Amino acid sequence: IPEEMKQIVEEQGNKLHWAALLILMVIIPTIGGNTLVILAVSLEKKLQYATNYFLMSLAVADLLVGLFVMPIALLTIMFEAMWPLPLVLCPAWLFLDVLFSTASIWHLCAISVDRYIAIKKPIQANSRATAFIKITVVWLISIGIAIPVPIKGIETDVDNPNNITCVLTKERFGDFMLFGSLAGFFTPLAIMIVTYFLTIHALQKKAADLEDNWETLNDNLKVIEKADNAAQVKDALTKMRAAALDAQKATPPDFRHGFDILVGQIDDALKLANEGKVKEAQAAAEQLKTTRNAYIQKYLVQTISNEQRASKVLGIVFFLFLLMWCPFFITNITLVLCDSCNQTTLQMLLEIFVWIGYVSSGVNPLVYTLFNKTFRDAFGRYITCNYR
Ligand SMILES: CC(C)CCC[C@@H](C)[C@H]1CC[C@H]2[C@@H]3CC=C4C[C@@H](O)CC[C@]4(C)[C@H]3CC[C@]12C
Ligand SMILES: CC[C@@H](CO)NC(=O)[C@@H]1C=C2c3cccc4c3c(cn4C)C[C@H]2N(C)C1
């Protein structure tokens, strides 16, 4: 039917405006936004340490996406029918695509776990070797999920060697489009949900112990004040010392120093109590209050509010990262799991959602680092080409 053949002639139209849109809105902000973070970690000597190395690994992964994956994925937009590049590049590009796309997700998952354990066990920290182990393991996972695509390969015809037409066929790669999405997306998703609620419980548990310490400390002061006996000053001071140390152990090693001072005073106080002079010791315990006010009280709200806000913004940005991948993977999963649905339009939907996921992974590290003043005014000097 010529009235339909002409319609397919219109279907294979010109789609340069969409390609220009993707260059302007996604690829350029990806390469630039990631090179900014890499420059920030590389140049700023004050930014160099354990966590930023992992963050830089993530930025490298996303930069590699925006450098090798997306420009070829464009050529597929324009040259819709047949794969233009050589035959080897179809498994090469697909492998790189899955590899990096998985690497970003698992990077975020590992960062979530780290940010949680840092709240749980703050005193147990995080060398360079730890970060190296983490980078290696994450990239090993990404390779392990990505390797079936180059191992299996794209079907070829002895008749038509040229017409490869790169696509993950449902018939050929069905199990991979299922279990690869399960191992690559939904598993770290569930992990991050678990660590989310665990982080809520961890923060709410840390906040209570600080209050108990506070009025543990405050109560015993009242005990020292009304102490007619000598022994109790030793007991009250001992328990105040324990409470002070316990409260100080909630933060990695400046109101925190006020605990050291406090303990010191307490020691001297229970020296007088050990000498017998209770009336002279209670007089110094009556001025433990100055240290208790100038440092401890301001320390309590600072820790809580800081960890609260940081975990909050981290949760939000990570949630918005994972939200923009959902269409791709729910479409990819159902595409396997539906013999009733139309496969053609279901493939077009993937061909659109890939760019939502692409822009989600591309701008993620920059967005995450922009909530840090040091990174911000490093970027400001970089976009003004000032450097150092
Ligand atoms: C050809 C299409 C894909 C667009 C071209 C992309 C490249 C060449 C462009 C797009 C955005 C550009 C980057 C934008 C931001 C910076 C920060 C600056 O401190 C160094 C240059 C650098 C890193 C630019 C280098 C060139 C750049 C990466
Ligand atoms: C729409 C054009 C088609 C052509 O077949 N391209 C794809 O389907 C690519 C395949 C992907 C994939 C498949 C299976 C598991 C996966 C992934 C990814 C990560 N994980 C864990 C990345 C995702 N890529 C971005 C797109």
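The chain as shown is numbered from 1 upward.
Note that Cβ sites are derived from N, Cα and C of the backbone, with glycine treated the same way.
As written in Swiss-Prot, here are the features:
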MUTAGEN   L94 to A (Swiss-Prot position 132)  No effect on agonist binding
MUTAGEN   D97 to A (Swiss-Prot position 135)  Abolishes agonist binding
BINDING   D97, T102, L168  ergotamine binding site
MUTAGEN   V98 to A (Swiss-Prot position 136)  Slightly decreases agonist binding
MUTAGEN   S101 to A (Swiss-Prot position 139)  Slightly decreases agonist binding
MUTAGEN   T102 to V or A (Swiss-Prot position 140)  Decreased agonist binding
MUTAGEN   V167 to A (Swiss-Prot position 208)  No effect on agonist binding
MUTAGEN   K170 to A (Swiss-Prot position 211)  Impairs protein folding and stability. Strongly reduced cell surface expression
MUTAGEN   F176 to A (Swiss-Prot position 217)  Slightly decreases agonist binding
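Listed in chain order, the residues near the ergotamine site other than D97, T102, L168 are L94, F95, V98, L99, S101, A146, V149, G180, each with its Cβ within 8 Å of the site Cβ centroid.
Other Cβ atoms within 10 Å of the Cβ of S101 (mutagenesis position), summed over all protein chains shown, number 25. A simple way to gauge crowding: the CB of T102 (mutagenesis position) has 25 other CB atoms within 10 angstroms, across all the protein chains here. If you take the CA of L168 (ergotamine binding site) and look 10 A around it, the mutagenesis positions you hit from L94, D97, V98, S101 are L94. Candidates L94, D97, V98, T102, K170 (mutagenesis positions) were compared with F176 (mutagenesis position); those inside 10 Å Cα-Cα are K170. In sequence order, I145, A146, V149, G180, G184 are the residues of the chain that are 6 or more apart from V98 (mutagenesis position) and have a CB within less than 8 Å of its CB. Unmodelled segment: 13 residues between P253 and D254, spanning 10 Å (Cα to Cα, whole number). Counting only residues at least six positions away in the same chain, the Cβ atoms of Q347 sit under 8 Å from the Cβ of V167 (mutagenesis position).
Residue pairs drawn from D97, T102, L168, the listed ergotamine binders, are separated by up to 16 Å at the Cα level. Separating the Cα atoms of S101 (mutagenesis position) and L94 (mutagenesis position) is a whole-number distance of 11 Å. Calculated from the flanking Cα atoms, the unmodelled 3-residue segment between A125 and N126 spans 5 Å. With respect to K170 (mutagenesis position), the closest of these mutagenesis positions in Cα terms is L94, chosen from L94, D97, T102. If you measure from the Cα atom of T102 (mutagenesis position) to that of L94 (mutagenesis position), you get 12 Å.
There are 19 other CB atoms within 10 A of the CB of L168 (ergotamine binding site), with all protein chains counted. A 10 Å cutoff on Cβ-Cβ distances gives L94 (mutagenesis position) a total of 21 other Cβ atoms nearby, all chains included.
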